[PDB]
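Take a look at the structure below.
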Amino acid sequence: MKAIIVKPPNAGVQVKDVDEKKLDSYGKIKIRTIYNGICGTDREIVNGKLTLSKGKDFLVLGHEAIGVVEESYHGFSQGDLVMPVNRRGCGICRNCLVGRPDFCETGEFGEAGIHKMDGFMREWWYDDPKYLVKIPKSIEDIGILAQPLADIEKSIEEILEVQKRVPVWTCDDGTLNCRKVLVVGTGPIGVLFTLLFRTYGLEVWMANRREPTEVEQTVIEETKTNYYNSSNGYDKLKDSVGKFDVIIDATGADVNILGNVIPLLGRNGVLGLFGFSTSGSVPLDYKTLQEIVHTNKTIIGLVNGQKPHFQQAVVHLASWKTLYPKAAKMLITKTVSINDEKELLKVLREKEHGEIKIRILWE
Amino acid sequence: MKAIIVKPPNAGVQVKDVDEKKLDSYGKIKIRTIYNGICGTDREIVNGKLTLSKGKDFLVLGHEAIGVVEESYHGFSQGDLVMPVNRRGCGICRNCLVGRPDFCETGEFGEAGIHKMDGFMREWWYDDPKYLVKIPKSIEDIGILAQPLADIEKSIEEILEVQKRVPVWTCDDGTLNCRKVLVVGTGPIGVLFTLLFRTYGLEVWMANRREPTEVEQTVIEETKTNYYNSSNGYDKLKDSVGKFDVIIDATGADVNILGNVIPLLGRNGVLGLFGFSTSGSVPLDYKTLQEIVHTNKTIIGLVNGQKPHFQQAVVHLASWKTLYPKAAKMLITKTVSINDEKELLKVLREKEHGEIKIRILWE
Amino acid sequence: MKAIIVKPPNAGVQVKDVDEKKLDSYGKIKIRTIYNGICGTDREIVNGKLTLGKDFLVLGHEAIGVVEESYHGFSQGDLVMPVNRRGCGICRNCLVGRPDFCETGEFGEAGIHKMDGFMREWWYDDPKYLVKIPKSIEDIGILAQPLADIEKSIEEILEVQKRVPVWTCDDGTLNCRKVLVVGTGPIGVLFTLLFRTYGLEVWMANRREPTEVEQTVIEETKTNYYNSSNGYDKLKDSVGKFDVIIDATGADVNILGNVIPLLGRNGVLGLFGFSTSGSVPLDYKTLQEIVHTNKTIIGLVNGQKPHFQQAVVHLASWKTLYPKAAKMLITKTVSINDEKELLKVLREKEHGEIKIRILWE
Amino acid sequence: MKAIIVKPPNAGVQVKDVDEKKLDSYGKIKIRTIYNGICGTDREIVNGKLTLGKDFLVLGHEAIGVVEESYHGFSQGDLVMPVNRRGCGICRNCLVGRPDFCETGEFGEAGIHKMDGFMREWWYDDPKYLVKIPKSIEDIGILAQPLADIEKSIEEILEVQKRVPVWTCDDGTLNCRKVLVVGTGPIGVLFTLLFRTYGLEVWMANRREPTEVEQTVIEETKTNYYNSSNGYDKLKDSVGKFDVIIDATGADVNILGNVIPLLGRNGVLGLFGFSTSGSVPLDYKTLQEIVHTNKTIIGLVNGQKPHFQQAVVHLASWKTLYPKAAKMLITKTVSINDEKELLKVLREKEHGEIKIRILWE
Ligand SMILES: [Zn+2]
Ligand SMILES: [Zn+2]
Ligand SMILES: [Zn+2]
Ligand SMILES: [Zn+2]
Ligand SMILES: [Zn+2]
Ligand SMILES: [Zn+2]
Ligand SMILES: [Zn+2]
Ligand SMILES: [Zn+2]
């Protein structure tokens, strides 16, 4: 069977034929892979940047997948498109046992194509129906985004759950339309946060240390989103716009995220950390925590969407085809054939500028 | 009228007779002061450490009070004991308008004896019944603690509201008894957090850079609370006990709270900041935020209890007289007469070692 | 100005020119009406079935209009829908923009009570009561108003079920949860579509075989159907009990007796429609059941602006997900100038009706 | 071993020596019984009013006992109370320690179903099902078991009311909210005490003037009272409508018809007791009311360990806050050795009864 394989924690990736007898099976339903997605986590593993590593000589890469059901089973018809949920439970703790290993208490969950579990960049795999999300054919083209968007659906749900601590966090009109969000860093993560917050009606500002890419300009225009070039810091944004109800660190590209953005966070506000710097140290002034304390601010770590969030992603992706057709059409950056080895190895190893999502097509 | 008066932002305090015509009235019910409490905020103002300051030459100090209703009004009988709520609304925002200025969006709320409002260290004051909490006579002796405990009731309520984001945060027995809390710093704040968490059934560890005071030993013994001397840091506590579900920075006595305690916080855990350092800077390693992100941790600023929390305080104080009589008896450190000027000025200006709560008696 | 007018509580309806100066204005934005929707409440008012210096009231609470000149957030040519129930100005719920929970009952209702409705050539409104309707859902966006009531109703039911320590399924979703929707028409169909969007298993029930639309819904959304002409025993035998039951149309005088035996442990009966006459025997065993198993009965009514905005998102989604069903929800469009056919549809529902639209031109 | 035994569904009860070897053991901690409580459910079982290789079942689900030897968290001499309903081992709710929401109905109930109860000299239990009873509430701590059901019921009602955007009052509390408690006895009195603890205004109602205890509660807790012998019209005229109504004792066959007209907008009717016979006319206007105003009816049952622990806190609080009421909740104590008087109180409630305790000695 053809697979894309890695050997963690070391650098390197191969697209080659492997013995299917050695590849992990997770249930009874046979699924033939049609698309994979690639993200930053894949690049890190490919480049041996995930310094963590059983009877296996290699691990099948990839946790973003759409496959076709090969034979009708229970509820699944031959030809149905499915996406597998990638983080799976530790089998022990109460969160995993209710289908929510995003909140696993032991840290012993499995992550397809990352840790403990062969991923989905292979011709086909067997799965358990309970880990499959149905992908309507009417979203086949952008449906691979359901996996990364699930993370964002869970992150926003959590933010809103947290904000129930505020006796009234709605606006004069009963909505959250008056609430302002700053999305720090774009790429597929910040773009997806922006689109989802705008879906929900909140005002959004996207920020990068640069002028907008073409996709970002389309998002700005079509979703009526604002943009801030933060190349010279955030003083001008605070002076013009003021403070934000929610700030999202989407890309972890600011070594001083707290110092830079807490001053921009408004009373009762939430800073959600999704990306984070992977090296360094910075000074922490005492005024940062004093301000958090005085105004009931919260900082929350944001990670991992689960099956309900995958299903919510599907619904939103479907809505965007009608609400934001121009932007939706721009989110798949390109599709590379599994048979184009040179171009495939290139996109596995490194992002391209402006990239939102690269898909791999199985042919 | 006799009052204790300050002149912010400058240092100094006087116990003297003042013209009652110039003192703030807040409604129709006449209340004769019987007790005041003193806390750290009073010491700061007295010592001109609150560097923030209208037609007034002075401000009546004090936001912790029990008074006696002077004449029967509506629902209040002559002789009834009452405590005033100290933070009051800005009159504009939606949180204030539902009686919750602890979440004020404008920051224009008033704080009795601190900012915009004469406090309650005066022979008597007029109030609005809606700002009064009924203090049962059966808790007259410790009832002054209802004000600081209200802050703690609101802080824990908020923590538990936040933890609803976790699909299951209860234990195998449906309780929170398996959940462990580290209370960093004692004094009246950390003692009250400890007693309340134990009321709720969670396991608690109190921590200071010293061996326990006598009151703390009584709490340890009577409430079955644990104790950790953190003089040499937290490594030995982590090695023996592991990690905590909630950590409370009660006293703000650690310039490196994040660095020191995030490593002790468990998956899905909450760090609640109630105290905070008032000067300095410390290094922030990147690993701190990476850990917050990976395990859905939250940091929350904790401040200000409101009327429902005052009423909850009353109920708990009543329960402690039965559940923890030894500790309850030790929480009022001493009572100083308004007529003992030397001893009164001394306790206004400085805390004593081991102090939980000093009461002023009006005679 | 041309308007469709009524004179509550008296029966009757007229399409006539009226004096624009005596009509209610609600803000600074002039909106030219393009579509109205008609529903059951309109039929009741027109037939004088409700008791609720103006000589008439402009009818209609379902509307889409076009902003005539740019003002603050709204541009010339934007499509907008007004929120129909508005606050009493006194209570805390209305003050946070939620008169669906009004504590005084003194809220206004456009085209019903204290407020001229939207079946008129144009009206002035306040941006705060306007919901933006994307051009991409112009054809079905009139449904955002009735859909809002359903959004609110489902939200409320899910909020109530947070009382259950774990109401999710082994996979973390609500996919294992079963809903019985009693009665279709626009209300039961909208409840069905929305519950299927959320992933719950749905059974639609009526005392008859499916309509053309219903069959489309069944097939396209994988929804189940039960003919209840001879009661529900056979449904209970074959599928067992339901986690949520919705009385959509209020067309069963014995709803409690007939459906509580089909409600499962910890289950919720949501009442949206209700019978408008009569008295029926309540057995003691009904309540005994309700008590032992933490069952809840909840009256469901009125969606507010956040629900209108959620409706917009879902309608957009159904154009992609359920295109065949979505194209069948608008039953017909009647011209404001076709007086004969207009009076006929105001006065009586047509068999099979989901939503009739009035076009202004 | 001496035990109080029954043989369900047959009527009757015996106090006799039984073979300890054939009795249920639930864990490693040996507990010597000191008190049992008796309630309505016990009277029903003894009179064979429930249909629910053992020849008998040990009766009793309300107990306090003393730990005989130290084991893990529990020391020799600690007072403990067992949680009486235990999980089915299959469903997600039971698996998170909440069989009050058991989805299979296959949970065990001590002294009722699948589990020997606690009216026996001693039993073995698992620390996970034991609630610590402080020595300082030994005299009234037997009430922690029925109080737990009330803790859970009020918690559930407040959870449900989070659906209301603002259900608090102008002062941020629930002080403005009014509760009508229909029926007293141990259930209505406990509901009353607990709602007053939370600060809500309470009216107790019965078809009679107050008992001695009730008058003490009225005065000491500032609770209101209504004689409902001639219906509730005069209550509605004088006070208006209620935000929460609790049917505590199920002693009104027309509860819905009689109290829904007294339930206010967004209000909740919580059903704890229920009628055990009969059929009554349900008018259509009842549901119409429920629908227009977001009313909810909720069946209330069974508290679990967190509720037992909350009960302990509140009982401790009432010793300080409401000492006179608290000293009147234990109606009498009957010796396990006074067989005549013991059989009499197992078989029938006494007039005025709140709680009868059995003492083991
Ligand atoms: Zn990825
Ligand atoms: Zn786990
Ligand atoms: Zn203080
Ligand atoms: Zn405010
Ligand atoms: Zn309508
Ligand atoms: Zn209102
Ligand atoms: Zn009982
Ligand atoms: Zn169960």
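We number chain D the same way Swiss-Prot does; the residues here are 1-52, 58-366, in that order.
Positions of Cβ are set from backbone N, Cα and C atoms, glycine also.
Features reported for this protein in Swiss-Prot:
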BINDING   D:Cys39, D:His66, D:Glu67, D:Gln150  Zn(2+) 1 binding site
MUTAGEN   D:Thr41 to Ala  Large decrease in catalytic activity and substrate affinity
BINDING   D:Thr41, D:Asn89, D:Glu114, D:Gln150, D:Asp154, D:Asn307  substrate binding site
BINDING   D:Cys93, D:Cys96, D:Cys99, D:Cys107  Zn(2+) 2 binding site
BINDING   D:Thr189, D:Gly190, D:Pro191, D:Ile192, D:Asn211, D:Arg212, D:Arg213, D:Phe277, D:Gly278, D:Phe279, D:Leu305, D:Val306, D:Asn307, D:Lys354  NADP(+) binding site
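Within 10 Å of its Cβ, the residue among the binding-site residues D:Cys93, D:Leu305 with the fewest other Cβ atoms is D:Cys93. Across the unmodelled stretch of 5 residues from D:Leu52 to D:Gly58, the Cα-to-Cα distance comes to 15 Å. Minimal Cβ crowding within 10 Å, among the recorded positions D:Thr41, D:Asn89, D:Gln150, D:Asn211, is found at D:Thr41.
Closest by Cα distance to D:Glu114 (substrate binding site), from the binding-site residues D:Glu67, D:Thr189, D:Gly278, is D:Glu67. Of the candidate binding-site residues, D:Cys93, D:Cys107, D:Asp154, D:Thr189, the one lying closest to D:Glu67 (Zn(2+) 1 binding site) when CA atoms are compared is D:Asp154. Compute the center of the Cβ atoms of D:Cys39, D:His66, D:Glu67, D:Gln150, which mark the site for Zn(2+) 1; besides them, the chain residues with Cβ within 8 Å of that center are D:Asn36, D:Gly37, D:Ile38, D:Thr41, D:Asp42, D:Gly65, D:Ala68, D:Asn89, D:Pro151. DSSP classifies D:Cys99 (Zn(2+) 2 binding site) as helix under the three-state reduction. Other C-beta atoms found within 10 angstroms of the C-beta of D:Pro191 (NADP(+) binding site) number 23, with every protein chain shown included.
The binding-site residues under consideration are D:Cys39, D:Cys107. Their Cβ neighbour counts within 10 Å are lowest for D:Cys39.
On a Cα basis, D:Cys39 (Zn(2+) 1 binding site) lies 14 Å away from D:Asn307 (substrate binding site). Here the Cβ of D:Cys96 (Zn(2+) 2 binding site) has 20 other Cβ atoms within 10 Å, regardless of which shown protein chain they belong to.
Fewest Cβ neighbours within 10 Å among the binding-site residues D:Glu67, D:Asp154: this applies to D:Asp154. Checked against D:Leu305 (NADP(+) binding site), the binding-site residues D:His66, D:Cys107, D:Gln150, D:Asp154 differ in C-alpha distance, with D:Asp154 being the nearest.
A Cα-Cα distance of 13 Å separates D:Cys39 (Zn(2+) 1 binding site) from D:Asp154 (substrate binding site). Within 8 Å of the centroid defined by the CB atoms of D:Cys93, D:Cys96, D:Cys99, D:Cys107, the record's Zn(2+) 2 site, lie the Cβ atoms of D:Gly92, D:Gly94, D:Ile95, D:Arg97, D:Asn98, D:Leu100, D:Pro104, D:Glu108, D:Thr109, D:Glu111, D:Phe112, excluding the listed residues themselves.
Comparing the binding-site residues D:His66, D:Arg213 on other C-beta atoms within 10 angstroms of each C-beta gives the minimum for D:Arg213.
Of all the binding-site residues given, namely D:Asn89, D:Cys96, D:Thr189, D:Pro191, D:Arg213, those whose Cα is no farther than the 10 Å limit from the Cα of D:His66 (Zn(2+) 1 binding site) are D:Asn89.
Mapped onto three states, the DSSP output places D:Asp154 (substrate binding site) in helix.
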